[PDB]
Structure formats: structure tokens, C-alpha cells
Amino acid sequence: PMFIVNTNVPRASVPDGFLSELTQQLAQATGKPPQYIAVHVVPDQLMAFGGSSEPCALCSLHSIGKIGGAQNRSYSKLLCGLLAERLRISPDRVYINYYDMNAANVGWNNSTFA
Amino acid sequence: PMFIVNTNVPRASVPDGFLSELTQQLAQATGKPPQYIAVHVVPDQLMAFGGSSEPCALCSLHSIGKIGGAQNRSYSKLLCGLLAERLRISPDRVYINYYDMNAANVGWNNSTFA
Amino acid sequence: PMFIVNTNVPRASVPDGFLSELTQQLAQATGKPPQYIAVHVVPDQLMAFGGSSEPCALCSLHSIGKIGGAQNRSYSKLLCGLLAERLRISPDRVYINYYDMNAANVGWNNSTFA
Ligand SMILES: O=c1c(O)c(-c2cc(O)c(O)c(O)c2)oc2cc(O)cc(O)c12
Ligand SMILES: O=c1c(O)c(-c2cc(O)c(O)c(O)c2)oc2cc(O)cc(O)c12
Ligand SMILES: [Cl-]
Ligand SMILES: [Cl-]
Ligand SMILES: [Cl-]
Ligand SMILES: [Cl-]
Ligand SMILES: [Cl-]
Ligand SMILES: [Cl-]
Ligand SMILES: [Cl-]
Ligand SMILES: [Cl-]
């Protein structure tokens, strides 16, 4: 599984262990193998949310299954909570796009998961 | 909605107020309140379009609805026009991927829009 | 088509001609004219794969058609081989997400491919 967060928050404001904390919390939330969670944080971005350059975040979570109405609601509370706690981003300035991927459309280790 | 533009154009060539112009033009085009519009500009990128490193842009527009055949044609004229006018990117070196998102797959403010 | 690779590998470790080799190999693999191939390489990223910050890559290939079970398996072997040979990234630390785009959802040159 793969989680990307793009933010205008400066790199110095990303705390130590942020990638590690994301890895564990997403592995637990998705039930996917922790050793297989990919996380990508992109700070210092030129972005605006509602025309304002106050701290904001645009995110995506791609997973083969474990995507749905209730599960995405739980992911959003979890992820917004982390961005608020660690990056001081208000949850109403966070978008997270969820993608339920077909196994044939995720490549890894010279093949796909299909 | 969320609009991202990645370009090899240098940051200095992105004019001041470009994020706001994108926000206002997208709010009017999509009919969405500008408060709902997130914009992200990534300049100075290592990119090629058709093997050439002339100014180019790879973009994406995600929106819950307001995506379709005629609308995307209109968005593409609008967005290529802005990138041509403000970033001096030729429209034939611009790609824009459009995504009609399900409300259940867009996270915001600790929940989803579903 | 559009190919993006995000990696924590430093920019200095991206060899000359990497964008060109990706364009040529993707044109041949997808059967699309290289002229239609856009490539985007993002080095020096803050990323982890399984909690580890050893070299890894997160990639995406968007194409109008030429996406499917067998083709994506062939794409993944091809691309992982290139990232292993050129960027020294182990294939088991590479994710590639594949997207079959509808022509109506790809904007280019003030219109779409529909
Ligand atoms: O990321 C992975 C993944 O998602 C699961 C998976 C794939 C499917 O196609 C499913 O239907 C499913 O329930 C789980 O397999 C894996 C097996 C590995 O050894 C390593 C992985 O990283 C995955
Ligand atoms: O970005 C948003 C959005 O797209 C619309 C919306 C959602 C739907 O599910 C629709 O069907 C629709 O027509 C509009 O609601 C919102 C409400 C907010 O308070 C804030 C938002 O940012 C959105
Ligand atoms: Cl669910
Ligand atoms: Cl898919
Ligand atoms: Cl939206
Ligand atoms: Cl969706
Ligand atoms: Cl294409
Ligand atoms: Cl050379
Ligand atoms: Cl196929
Ligand atoms: Cl599509």
C-alpha cells in the first residue's frame, strides 16, 4: 500500500519519526503487511487550500482492497489526526484521495500482484 | 476539487498570484465554491514531453462530479490557456488527467464527503 | 502516456540520458509513439518502503489503453530492470501503479483525446 502527503509545511516542521509512525498506523489500519507499506512526505510545497496558503495537505492512499465507505471514513480520521498532531495542519485543510487498486494494476518486484 | 501542475519551468517564472488565479478560474469553471478548491504548483521539475525538455506540464484535476466529455474539453482549453499565458508553456506540451471522484473516496476534515 | 518515478535516490545518482531512455523504452513497450510519452523523475524524496529509507521508488504509468494484466507484468519487469540498473533500486522496493485512462479524461493542446 502507498500513502503520499504533499504539504506546504516546511521540512524542518516534519518531526523525527514521521515516516515510521505513518508506516505503523497505516499497516494497522489497512491490515496490510507493515514491511510493505510505502509512505512519501513532500514538504515545502507551493500550494493553496481555498485560496489560502495556511498549512494544508493533499494526500492519496492506494491499496489493493480495504477501501470503502466506512473504512475511508476511519482512515480520514486517523490520517487527519496525525497531520494535525505532527504537522499542525487543520483537518478541514486536508484532502485524501482513496484508490482501490486492482491487483493487476500494481507493479512490484518485476511483476504485478495479480 | 484538487488541481496539480508539475512543470520544469523555474519557480521564478511562476508569477505571483498564480495560485489565486488558478483557484478563481477553477471555482468559476467547475462551479464549485473556491473554498473547496485546492491547487498545487510544482516548478523546477526534471521532466520530458516527447523526449524534449522544453517547458511542459503534467497536470491532474480531481473533482466530485463536474467531470465529463464536454466539461473536460472546456477545462483543457481554460487550463492550457493559463499555462500558456502565465508559464509560457505551449498547449501541445501539456497533459491534464481528469478524475471524477466518488464522494466516498475523498477524505476531508476527519471523514469523507459520502 | 505519462510515467512518473518518485525516489529517495539523490539527483546526482540519476545518469545522463535517463529521461530519454525511459521515453524510448516506454514507447517501445506501450507501442505509443515516443512523441506522446511524458516522463517525470523526482529524486531526493523523503520516502520509506516498509519503514526503511533504503533506495526505493514509487511510480505511476497513465496510458489511454495498452494497460492490462499481461502488459502491466511486462511493464513492471521492464521498469524495475531500468530502476535497478540505472538507479540501483532493488525491484522489491518499487511500486508502479497502472492507469488505463479514458480518452475523454486526458486533456492536451486545449482539448481532450475523446
Ligand atoms: O501489498 C500487498 C497486498 O496488497 C497483498 C494483497 C494482494 C491482493 O491482491 C489481495 O486481494 C489482498 O487481499 C492482499 O498481497 C501482498 C503480498 C506480499 O508478499 C507483499 C505485499 O506488499 C502484498
Ligand atoms: O469539495 C467539496 C465537494 O466536491 C462538494 C460536493 C460533494 C459531493 O459529493 C457532491 O455530489 C457535490 O455536488 C458537491 O461538497 C463539499 C462540501 C464542503 O463543506 C466542503 C467541500 O470541500 C466540498
Ligand atoms: Cl468499507
Ligand atoms: Cl485499478
Ligand atoms: Cl471535489
Ligand atoms: Cl473514485
Ligand atoms: Cl496515452
Ligand atoms: Cl551517456
Ligand atoms: Cl494485457
Ligand atoms: Cl479514466
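Chain A is numbered as in Swiss-Prot; shown residues: 2-115, in order.
The header says X-ray crystallography, 1.6 Å.
Each Cβ is built from the backbone N, Cα and C atoms, and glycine gets one as well.
Going by Swiss-Prot, these are the annotated features:
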type: ACT_SITE; residues: A:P2; note: active site, proton acceptor
type: BINDING; residues: A:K33, A:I65, A:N98; note: substrate binding site
type: MUTAGEN; residues: A:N111 to C; note: Causes formation of interchain disulfide bonds with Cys-81 from another subunit
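Shown here: features listed in Swiss-Prot, placed on the structure.
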residue	record	CB count, 10 Å
A:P2	active site, proton acceptor	25
A:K33	substrate binding site	16
A:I65	substrate binding site	18
A:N98	substrate binding site	19
A:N111	mutagenesis position	17
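Listed recorded positions (A:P2, A:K33, A:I65, A:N98, A:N111) with a CB under 8 Å from any chain C CB: A:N111. Among the recorded positions A:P2, A:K33, A:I65, A:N98, A:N111, the ones with a Cβ under 8 Å from a Cβ of chain B are A:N98. Under DSSP, A:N98 (substrate binding site) is assigned to a strand (E or B) in the three-state scheme. The two recorded residues A:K33 (substrate binding site) and the residue listed as 'active site, proton acceptor' have their Cα atoms spaced 7 Å from each other. Checking the recorded positions A:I65, A:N98, A:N111 against ligand 1 with a 6 Å cutoff on the Cβ atom leaves A:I65, in sequence order. Taking CA atoms as the reference points, A:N111 (mutagenesis position) and the residue listed as 'active site, proton acceptor' are 17 Å apart. Comment: substrate site residues A:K33, A:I65, A:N98; largest CA to CA distance 18 Å, whole number. Cα of the residue listed as 'active site, proton acceptor' to Cα of A:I65 (substrate binding site): a distance of 7 Å.
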